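K.L.:
Dropping the structure in here first, questions after.
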There are 2 protein chains.
Amino acid sequence: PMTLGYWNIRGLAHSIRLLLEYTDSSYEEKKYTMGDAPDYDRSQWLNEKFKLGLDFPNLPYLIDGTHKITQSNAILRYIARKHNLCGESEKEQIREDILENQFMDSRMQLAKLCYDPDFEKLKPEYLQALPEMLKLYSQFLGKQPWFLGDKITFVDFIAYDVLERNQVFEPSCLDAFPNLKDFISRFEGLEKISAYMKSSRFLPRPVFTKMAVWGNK
Amino acid sequence: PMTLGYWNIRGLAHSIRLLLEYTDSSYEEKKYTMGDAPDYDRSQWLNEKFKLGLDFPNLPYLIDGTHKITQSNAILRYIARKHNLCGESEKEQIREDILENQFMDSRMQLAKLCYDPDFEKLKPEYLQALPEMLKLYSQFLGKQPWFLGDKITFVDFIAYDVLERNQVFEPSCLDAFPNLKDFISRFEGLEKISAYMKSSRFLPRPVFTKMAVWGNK
Ligand SMILES: N[C@@H](CCC(=O)N[C@@H](CS)C(=O)NCC(=O)O)C(=O)O
Ligand SMILES: N[C@@H](CCC(=O)N[C@@H](CS)C(=O)NCC(=O)O)C(=O)O
């Protein structure tokens, strides 16, 4: 019944798909396929982009009855609120807001590099600064099993996505941080998540769109 | 007592400064001045970046007692929650979330253009796509005085910032949208906002950092 539209890629829909699975949500996916170089045909999407009743047509989008939502963050919060998967206390909300935006910045840093034609030259510099960024996430998490504390919330799904994808970009980046590796293991260990990663529906690749220099396939 | 730290520019602190003024908050600002080209000296900030107790040192930051916050959105939400300036119903929260992220995207589109070395070439294309962007916000707003309905909330402060700065970029951009123009008038007419705009503390310029091609001064 619920419809999740996005490109046939991991991208910004990864956290959403994982959350919908964890919450045992009833949904189907409308997958759009972008054409390859040099045209990068987006007609499949453009043909129905303005016919879905979306206020700000974009991908990903979630349709749930009269509720038509865009903006990955808004979609995650929407689903999470339906299952009590958001911060409750003032402190929990603060941590939630900070991380949501921080992770988005980290996500953009990786994306900017991966879409840069000079990807090769700029990569050494990225991996250089990566331990610094990871250290901050490691310090914030501490000995808590999840980012807001004892209870898993939506940011943990955003957290898993950016961290695990940095691990795919560079296999050894999380070595120095046991709690970050334990976090990944713990998330992938969850019943619903483990089952999903084993199913045919799991879509870990390609990481980015066909227009990417890295992660395009 | 409350401390707001940021560059001596409008940038990401505009919405926050306006919100603090509207809420009649008690605060002081720690201003950092970037050096001019070609060095763009950032030591004024870098010399104390890691001495503030911030979990993810960044600008802007807000210090409120034991509460140290980074990420403009998280700062706006923190302040808003203290003064009943957030969406309440599920529908309001959805509009709030969609707008927060959507306005951030619009903010980035303008900044990407303004920091691009090929600003002159890319400008006509931005101005071409501008009416479409503005149209969407106009349609969403409707006849409501504020973005979430009858009550003003934090997203209205984000909205004013991105809408009004596009107006500084192109004075005539809001002409075709009477409701957006009225929104701008309405916001600038609010008691606390009107008074703040007449004060010496008001900082509408420069729009971006000294590194920008447009709005650097
Ligand atoms: N900030 C938005 C970004 C949305 C976005 O850039 N979507 C890309 C794919 S990642 C797209 O192709 N959107 C379709 C369009 O703009 O027509 C979100 O987080 O959802
Ligand atoms: N997503 C962040 C972006 C923060 C950011 O880019 N801050 C720039 C000025 S706009 C800066 O100079 N940060 C200081 C630093 O990174 O050390 C926010 O919205 O607060």
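Swiss-Prot numbering applies to chain B: residues 2-218, in that order.
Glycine residues also receive a Cβ, built from the backbone N, Cα and C atoms like all the rest.
Swiss-Prot feature annotations, pasted as is:
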{"type": "DOMAIN", "residues": "B:2-88", "note": "domain 'GST N-terminal'"}
{"type": "BINDING", "residues": "B:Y7, B:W8, B:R43, B:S44, B:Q45, B:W46, B:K50, B:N59, B:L60, B:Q72, B:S73", "note": "glutathione binding site"}
{"type": "DOMAIN", "residues": "B:90-208", "note": "domain 'GST C-terminal'"}
{"type": "BINDING", "residues": "B:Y116", "note": "substrate binding site"}
{"type": "MUTAGEN", "residues": "B:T210 to C, F, H, I, K, L, R, Y or W", "note": "Reduced enzyme activity"}
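Explain the structural surroundings of these features, please.
P.N.:
Around B:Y7 (glutathione binding site), a 10 Å sphere centred on its CB holds 25 further CB atoms from the protein chains shown.
A coil conformation is recorded for B:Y116 (substrate binding site) in the three-state DSSP classification, outside any helix or strand.
Cβ-based neighbour count (10 Å, all protein chains) for B:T210 (mutagenesis position) stands at 18.
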K.L.:
Just to verify a number: CA distance, B:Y116 (substrate binding site) to B:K50 (glutathione binding site), in angstrom, no decimals.
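P.N.:
Just about 24 Å between their Cα atoms.
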K.L.:
C-alpha of B:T210 (mutagenesis position) to C-alpha of B:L60 (glutathione binding site): distance in Å?
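P.N.:
So the alpha carbons of B:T210 (mutagenesis position) and B:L60 (glutathione binding site) sit roughly 12 Å from each other.
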K.L.:
Around B:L60 (glutathione binding site), how many other C-beta atoms are within 10 angstroms of its C-beta?
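P.N.:
Result for B:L60 (glutathione binding site): 20 other Cβ atoms within 10 Å.
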K.L.:
Suppose we draw a 10 Å sphere around the Cβ of B:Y116 (substrate binding site). How many other Cβ atoms does it contain, all chains included?
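P.N.:
For B:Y116 (substrate binding site), the 10 Å Cβ neighbour count is 16.
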K.L.:
Output: those binding-site residues from B:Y7, B:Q45, B:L60, B:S73 whose CB lies less than 6 Å from an atom of ligand 2, in sequence order; none if no residue fits.
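P.N.:
Cβ under 6 Å from ligand 2: B:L60, B:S73.
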K.L.:
Given a separation of at least six residues and a C-beta threshold under 8 Å, show me what packs close to B:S73 (glutathione binding site) in the same chain.
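P.N.:
Set apart from B:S73 (glutathione binding site) by at least 6 residues yet with Cβ under 8 Å, we have B:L13, B:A14, B:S16, B:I17, B:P61.
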